[PDB]
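**Student:** Handing you this structure, nothing more for now.
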Amino acid sequence: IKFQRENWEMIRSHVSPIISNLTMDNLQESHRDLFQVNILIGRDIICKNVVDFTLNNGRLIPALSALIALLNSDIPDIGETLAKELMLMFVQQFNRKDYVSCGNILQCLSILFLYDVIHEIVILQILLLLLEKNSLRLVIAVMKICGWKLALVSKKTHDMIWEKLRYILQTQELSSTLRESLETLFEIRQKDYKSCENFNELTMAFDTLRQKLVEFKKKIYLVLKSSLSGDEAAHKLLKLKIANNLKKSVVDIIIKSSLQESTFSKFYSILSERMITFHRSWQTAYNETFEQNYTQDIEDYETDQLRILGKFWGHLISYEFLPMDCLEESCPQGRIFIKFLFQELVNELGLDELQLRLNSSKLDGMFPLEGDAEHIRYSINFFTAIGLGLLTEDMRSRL
Amino acid sequence: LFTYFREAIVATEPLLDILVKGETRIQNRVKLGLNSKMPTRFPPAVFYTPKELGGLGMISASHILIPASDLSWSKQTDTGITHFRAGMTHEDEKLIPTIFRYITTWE
Amino acid sequence: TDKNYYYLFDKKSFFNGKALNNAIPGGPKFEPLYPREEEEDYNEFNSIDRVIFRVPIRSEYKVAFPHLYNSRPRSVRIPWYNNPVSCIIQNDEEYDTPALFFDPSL
Amino acid sequence: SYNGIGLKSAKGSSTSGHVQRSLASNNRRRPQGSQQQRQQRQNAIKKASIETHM
Amino acid sequence: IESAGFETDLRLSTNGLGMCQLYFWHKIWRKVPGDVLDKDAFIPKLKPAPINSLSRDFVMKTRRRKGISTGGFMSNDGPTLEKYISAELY
Amino acid sequence: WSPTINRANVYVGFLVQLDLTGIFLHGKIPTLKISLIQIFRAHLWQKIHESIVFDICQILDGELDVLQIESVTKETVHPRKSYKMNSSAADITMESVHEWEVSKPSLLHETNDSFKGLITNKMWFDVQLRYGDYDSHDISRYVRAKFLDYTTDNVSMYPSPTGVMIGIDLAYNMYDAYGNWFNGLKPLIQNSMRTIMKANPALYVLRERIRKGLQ
């Protein structure tokens, strides 16, 4: 008996802890925890915990209701007991002018009704009671909570309630607040709620219960090639409305297509621009593609193709893209690609202007400012290889 | 037409329209031979399929979604590419590629 | 039962559309009555130098106020311009009930 | 024709006369921010700049 | 300005359940947003302009309509001596 | 491109049946008809159908006692029955020794069967030729449809209510059959069909003609 008592005590504590915890961030975990502990011998304790919680977060009443429903589905007696307790609480509230308590209790009841725990008859009765004493503040929120459900189940009852409310509004000298409440209710209606001896055996039972509880690519290619201007192609692509997953893939495909053509075409660039303007996700995809290229896919290409790619990227970056670029060891294909890109930029912009633009962005990779023990020499040399300025100045600066 | 002005086609809408019309006319010629022109009985298969699979092997420039525009504001003043017009046919989502995309623009 | 439903689906509206070679996108379209003689010749009237484009002047609006929004309308009939129809029919077998709307203040 | 933009007539045309509105159009419309990327830059560049009666 | 094909549009939207009516008996004028006397102003010719340059553009259009501004591009300013007081002392 | 050019999904073609064949033309299409005639010269369709029937009969004869078959009677049908697409008739009526426990109306390529539904003493095979075309080139479906139609309405000149409708799409070389079956029959039937497709003389001739037409 002592052992049993101890167990019960433990259970109660656990329940309390759970109640304290209960929130949106860790609800599943809480549920799991609850499931772990027994609540047949400690059913009363569980009920107490639940009710207390309700009294406390009222904002997490729905969750509580759900939990109750879950419990009830397994152990119905407990649920019934809980319901009874709630009813009692409500009654007490009604008696003692404990308005907050009533509101809480009412809310709980509504939640229960919604989750198929308690019948709507009780709710109706409550509403009637509220009406009899001209209490608009109590029944207004409750109704809202269990409005749609009420309509679904006891439509006649709902209608009656509405009628009563109307009567109160018109055929009774109501207060301002009351009137407001009534109005709110009406509005809601218009939209239809838019917002022991056998202890061991029992234990055994509970444990048991616990235990129990290419084609696409082809299509893209076709689209690219079945289109006069790039604009048209872009439009076609957008029509498809492929998921934010596949955008990157699409971009890659486009790039490949571009590479395949003998020399760099404005078309692809135009298409890219169109895509980029259209949405942030496409921009992101483009960025990702770019990253992939210079990092891992650049060294695979033959020279002409690489050059073309660079040109395309330059075009993209001359206007549309932000100049964000991540650049001794890394110098074969990649270096030539970079050179090509630079050339493209120069062509688009104008040398001094281009330089200024570069300066404006953070740009540590393309032009590292800090001397870093003759590491910038290499960069300078590279720059010299493809007619450019400012390198000399940089060199002078460091000495 | 296309090899001579590769780049310069894209902008001119009248030319595009003519191409669409011309292509259609050509198609109908073939369909005239077969004494019908019922649009279902000639799916693009029979025209654009190459001769090496028994088709006519045309080289379309018609399945382009033509640039439409505010003809109010087109001839007048300034322009931008908005609202595409139909292009040439009902398709079974069969995007027939266009000769232009296989010709390297003059620049 | 609401008569106002047929806004820009009137026979008159259709006729207007036909006249103005202006499809209400849902509705039908025809050969234009008049051939579009594009001979403005860049005049000082209706220029894009002159006018403002806050409204896009949709062709929905053309058949609604034909004589206004459309310039050089011809054989254009006048359309209707209506009241709203608050008419509530009970589908749940009940009798004279303020259901869909809200009560007076007093 | 809808908003001054559809093809005048379905006949002749030798085509459906169907009209998808383009999604490049939207792009064209929207670059107020893109203007700022350029417009903004421009602004930055040129950013710094009676008693008797009483 | 904005109330061109307002009512019709509303009707179209609402399947003819809402009927707008516009009126002007309050005589309630209001500042056009944006700031007149700006030579940079706006981007688009064909589209609706932005809201900072809205005032300017409208004014320009009005001028054009009148025949005040002579040509495709122009400005608005005070005619006085000393180069408008040296452009208001720079 | 006959199987696209002539096809069922036509807008307004007055569907004439071509002369001495089962080849519907949805409207007068010019060269096509001539080609078809050339292909199916000298009553070729009829020959094909009859040939198939003969083959089936032979097969039946070969496997008489294995499937409990009393007699395999080839009915004296009207010559045009091959190319009467509206109506039909039982070509090879089939008497049983003991009572067959046939399955429900089902297809020729079906792994799952149940031979406890209907019972019968007499059966029939119908051979139905068809010239296919891009829209209705599915043969199996067509055969099923035919079965649904013919067997049910009033009387379709079948002696027994239960039988099978073999069908060979001459223009796609697809074959399929549908109807009622008894245990061990179906695989054999399938095999026979396959054999026929590989090599029936008439079919071969037809193929040759087609090739010639196409060059």
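The numbering of chain F matches Swiss-Prot: 1610-1824, in order.
Every residue gets a Cβ built from N, Cα and C, even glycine.
Checked Swiss-Prot, it gives:
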| type | residues | note |
| --- | --- | --- |
| MUTAGEN | F:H1658 to S | No effect on viability |
| MUTAGEN | F:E1684 to Q | No effect on viability |
| MUTAGEN | F:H1687 to S | No effect on viability |
**Student:** Using a 10 Å cut-off, grab the number of neighbouring Cβ atoms around the Cβ of F:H1687 (mutagenesis position), all chains included.
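**Tutor:** If we count other Cβ atoms within 10 Å of F:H1687 (mutagenesis position), we arrive at 10.
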**Student:** Just how many other Cβ atoms lie inside 10 Å of the Cβ on F:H1658 (mutagenesis position)?
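**Tutor:** By my count, 22.
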**Student:** Which ones in the same chain are close to F:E1684 (mutagenesis position), with CB under 8 Å and 6+ residues apart in sequence?
**Tutor:** F:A1698, F:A1699, F:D1700, F:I1701, F:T1702
**Student:** Do you know offhand how many angstrom separate F:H1658 (mutagenesis position) and F:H1687 (mutagenesis position) by C-alpha?
**Tutor:** 13
